[PDB]
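Scroll down for the structure; my scribbles are underneath it.
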Amino acid sequence: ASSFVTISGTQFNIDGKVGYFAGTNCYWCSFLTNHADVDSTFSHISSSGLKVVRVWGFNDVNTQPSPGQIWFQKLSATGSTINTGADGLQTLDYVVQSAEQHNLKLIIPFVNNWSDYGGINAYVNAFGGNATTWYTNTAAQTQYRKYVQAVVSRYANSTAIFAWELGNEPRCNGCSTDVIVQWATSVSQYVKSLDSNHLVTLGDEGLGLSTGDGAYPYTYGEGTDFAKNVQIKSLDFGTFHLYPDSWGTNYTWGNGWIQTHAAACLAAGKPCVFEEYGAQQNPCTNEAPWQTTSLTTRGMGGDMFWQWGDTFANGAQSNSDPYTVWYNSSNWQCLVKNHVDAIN
Ligand SMILES: *[C@@H]1O[C@H](CO)[C@@H](O)[C@H](O)[C@H]1NC(C)=O
Ligand SMILES: *[C@@H]1O[C@H](CO)[C@@H](O)[C@H](O)[C@H]1NC(C)=O
Ligand SMILES: *[C@@H]1O[C@H](CO)[C@@H](O)[C@H](O)[C@H]1NC(C)=O
Ligand SMILES: *[C@H]1O[C@H](CO)[C@@H](O)[C@H](O)[C@H]1NC(C)=O
């Protein structure tokens, strides 16, 4: 079957099947000029047994790139431009079309907290203020909401969308936690007014939760409160991320991070998705136990590692980083095939 993704009780329902899912992150899948390169990559993800892919819904600039290069939006105080041309949102159309053809679903965020592919910083350059006042800057929010309608209106009736996502890792450093609560309540109400067929989520890392061991990620210095955010009425499920080598914690601490978040999602009546994770050293040894903890914890509906790597018909390879898991490699055997086999 081919249907809209919904919630069934405490779990997800994907094409009529209720139960736990595995997926992957592929930010770079959105910025390909040859659609055959998107299609070969999605053929590999589908034959591996994965069901969901996370891809970027943004590409923000203050000055247009070299002719031929991709850009989705140009931010300016004298009038901004949304690009629906061949070198614009048509490359994101390639990804939604490929998902329909290979039986996959997509999670899509609308802006980045970080400055990669523009982010909040590109809005700051155009409209003034700073990274924490962005949430309440009138001109910046008016343009963000126009960008949300331009993306949602293309795909609101496609069965390939898993969920819309407000941003990639939203933070408000040192702020009251109410700034993000009020912003997210208003923006998620707006997305639901444009599309009643699909689910909606925040995209946060999961910071700020009092049931943990007190390490920095559990404290309240980045403007977020996990229990308060997951109880917002117009959000349908919780998200959280995990990077111990950047956070100053050890690898085994990740199991407790998964368990506390899963319980907070279930106390709010909803599932959680373990949406982005990686270890810089020995990934097969250190990430495999995390995968088993998520599969066997009540309140967890799925997980997606960072990140997929692949190669094309011309012999070139995709964008890569220290966390890349290359298709058909020894780390694909340990973290993709073996995990899919344990789910079914
Ligand atoms: C950003 O702007 C507001 C002032 O309008 C200020 O309260 C806050 O301290 C500033 N942030 C930084 C990092 O300086
Ligand atoms: C598309 O989905 C909307 C709900 O978001 C629905 O009201 C509308 O009828 C659908 N369009 C078609 C052509 O069926
Ligand atoms: C992947 O490996 C299988 C052998 O296990 C092979 O048949 C297939 O052609 C390979 N695909 C790629 C893209 O390397
Ligand atoms: C490290 O972290 C936890 C506390 O955060 C500690 O209880 C555990 O024994 C340690 N794990 C390893 C293997 O270092």
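We number chain A the way Swiss-Prot does; in order, the residues shown are 28-371.
This deposition comes from X-ray crystallography, 1.6 Å.
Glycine residues also receive a Cβ, built from the backbone N, Cα and C atoms like all the rest.
Record features (Swiss-Prot):
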type	residues	note
ACT_SITE	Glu196	active site, proton donor/acceptor
ACT_SITE	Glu303	active site, nucleophile
BINDING	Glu196, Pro197, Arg198, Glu232, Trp274	substrate binding site
MUTAGEN	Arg198 to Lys	Shows an altered product profile, producing mannotriose and mannose from mannotetraose, compared to predominantly mannobiose in the wild type
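Counting only residues at least six positions away in the same chain, the Cβ atoms of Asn140, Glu232, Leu234, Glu249, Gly250, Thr251 sit under 8 Å from the Cβ of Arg198 (mutagenesis position). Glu303 (active site, nucleophile) sits 14 Å from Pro197 (substrate binding site), taking the C-alpha atoms as the reference points. Taking every pair among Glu196, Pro197, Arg198, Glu232, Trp274, the residues listed as contacting substrate, the largest Cα to Cα separation comes to 17 Å. The Cβ of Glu196 (active site, proton donor/acceptor) lies under 8 Å from the Cβ of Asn139, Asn140, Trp141, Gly230, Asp231, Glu232, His268, each of these being in the same chain and 6 or more residues away along the sequence.
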